[PDB]
2 protein chains.
Amino acid sequence: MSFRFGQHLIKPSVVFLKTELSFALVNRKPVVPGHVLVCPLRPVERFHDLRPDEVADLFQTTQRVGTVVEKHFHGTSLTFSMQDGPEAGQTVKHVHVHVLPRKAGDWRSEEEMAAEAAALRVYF
Amino acid sequence: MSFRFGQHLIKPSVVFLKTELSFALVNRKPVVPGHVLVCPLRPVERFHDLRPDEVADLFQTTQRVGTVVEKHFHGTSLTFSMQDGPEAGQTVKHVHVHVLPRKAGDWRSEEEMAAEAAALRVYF
Ligand SMILES: OC[C@H]1O[C@](O)(CO)[C@@H](O)[C@@H]1O
Ligand SMILES: OC[C@H]1O[C@](O)(CO)[C@@H](O)[C@@H]1O
C-alpha cells in the first residue's frame, strides 16, 4: 500500500485515518475487538527519535482514534500502550501506540480488515 | 504539596519535572525501578477530556522523562501505558502515563522518594 510500517507496506484499505504526520490502521490479529494502531508516518524505531511535532500529532491522533473505537466497538474505557524497545516487547521496529477498547469483564482476512477500516473512516 | 493528582496533594519533593501543562512524579510503590508518572497538571479523569495542547505537552513531557529514567535506572527499553477508564484499570481518576524502564529479563518512604526525585531533577 502507500503506508510504511516497519519493513512492510500497509495497504490504504486497512488505514482509516491519516494526518499531516501520523496514520491509524486496524490489526490482522486484534487482541480485543477494536484493537487498532496509531503510528507516526515516518518510520522511527524508538520514541525518543520522534521530533516534538510528531509526538504531539502521534498523541492528538491517538486521542481521536480512541474516542472513535471506544464508541464503535462499545467499550467503557481504553488501554493505551507503546512497547518502546526490544526489552519492552516491540516486535515491529516502528513507534506505535496500541489502542484497545475496554469493557467490563474482558486472525481475519484483508477484507474483514478493510470492512472495519471503512466503518471507522466514517466517524472522521 | 502544590500538585494535584486526583483527590490527593502531591508534595513537590516527589515531583522532579514540571512544565507549562504537565508534571512528573516518582511512585510510592514502583512496579519496576524507575516507574514514574507523567500527568497533566489539570486533573481530568479521561484522556478525551484533555485539550490538544495538554495532549501534546503530556506526551512531549513523557518523551523527555522516558529518556531520563531509561538512562538513570539502566534500562534498554521502556513501556508506556495509560489506563484510561475504570474498565482499563484506572485507580486514580486523573489522566496519567506510566513510564517504566525495561531491561533484559525482568514501598518506600517519602525520603527515599524525594532522594530519587532529586536525582532525576538533575537530568533536566
Ligand atoms: O463491531 C462493532 C460493531 O458491530 C456491532 O456490534 C454489530 O454490527 C455494531 O453496532 C458495532 O458498531
Ligand atoms: O537507581 C539507579 C541508580 O543507582 C545506581 O545503580 C547505584 O547508585 C546508579 O548508578 C543509578 O544511576
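All chain A residue numbers match Swiss-Prot; in order, they span 1-106, 129-146.
Header says: X-ray crystallography, 2.4 Å.
Note that Cβ sites are derived from N, Cα and C of the backbone, with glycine treated the same way.
So that you can see what the record holds, here are the features copied from Swiss-Prot:
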BINDING   A:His8, A:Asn27, A:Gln83, A:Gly89, A:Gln90, A:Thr91, A:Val92, A:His98  substrate binding site
MUTAGEN   A:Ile10 to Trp  Strongly reduces affinity for substrates and impairs apoptosis; when associated with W-25
MUTAGEN   A:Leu25 to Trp  Reduces affinity for substrates and impairs apoptosis. Strongly reduces affinity for substrates and impairs apoptosis; when associated with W-10
MUTAGEN   A:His35 to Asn  50% decrease in catalytic activity. No loss in substrate binding
MUTAGEN   A:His94 to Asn  75% decrease in catalytic activity. No loss in substrate binding
MUTAGEN   A:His96 to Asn  Total loss of catalytic activity. No loss in substrate binding
MUTAGEN   A:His96 to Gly  Total loss of catalytic activity. Rescuable with free imidazole
MUTAGEN   A:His96 to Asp  Loss of catalytic activity
ACT_SITE  A:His96  active site, tele-AMP-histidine intermediate
MUTAGEN   A:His98 to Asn  98% decrease in catalytic activity
MUTAGEN   A:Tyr145 to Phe  No effect on phosphorylation by SRC
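Structural mapping of features recorded in Swiss-Prot.
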residue : record                 : CB count, 10 Å
A:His8  : substrate binding site : 10
A:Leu25 : mutagenesis position   : 25
A:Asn27 : substrate binding site : 18
A:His35 : mutagenesis position   : 17
A:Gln83 : substrate binding site : 21
A:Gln90 : substrate binding site : 22
A:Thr91 : substrate binding site : 7
A:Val92 : substrate binding site : 15
A:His94 : mutagenesis position   : 18
A:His96 : mutagenesis position   : 25
So which binding-site residues are near A:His96 (mutagenesis position), with CA atoms within 10 Å, out of A:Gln83, A:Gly89, A:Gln90?
A:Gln83, A:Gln90
Between A:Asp106 and A:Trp129 the chain has a hole of 22 residues; just give the Cα distance across it in whole angstrom, please.
18
Should A:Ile10 (mutagenesis position) be counted as helix, strand, or coil on the basis of DSSP?
strand
Identify, in sequence order, the recorded positions in A:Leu25, A:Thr91, A:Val92, A:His96, A:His98 that approach chain B with a C-beta to C-beta distance under 8 Å; the answer is 'none' if none do.
none
Within 10 Å of the Cβ of A:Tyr145 (mutagenesis position), how many other Cβ atoms can you find? Include all protein chains, please.
14
Sequence gap of 6 or more, C-beta under 8 Å: which same-chain residues meet both conditions with respect to A:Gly89 (substrate binding site)?
A:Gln83
Determine the C-alpha span of the substrate site listed in the record, that is the greatest distance between any two of A:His8, A:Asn27, A:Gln83, A:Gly89, A:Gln90, A:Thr91, A:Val92, A:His98, in Å to the nearest whole number.
19
A:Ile10 (mutagenesis position) CB neighbourhood, other CB atoms within 10 A:
18
Validating a neighbour-count step here. Other CB atoms within 10 A of the CB of A:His98 (mutagenesis position): how many?
19
What's the CA to CA span in angstrom from A:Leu25 (mutagenesis position) over to A:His8 (substrate binding site)?
13
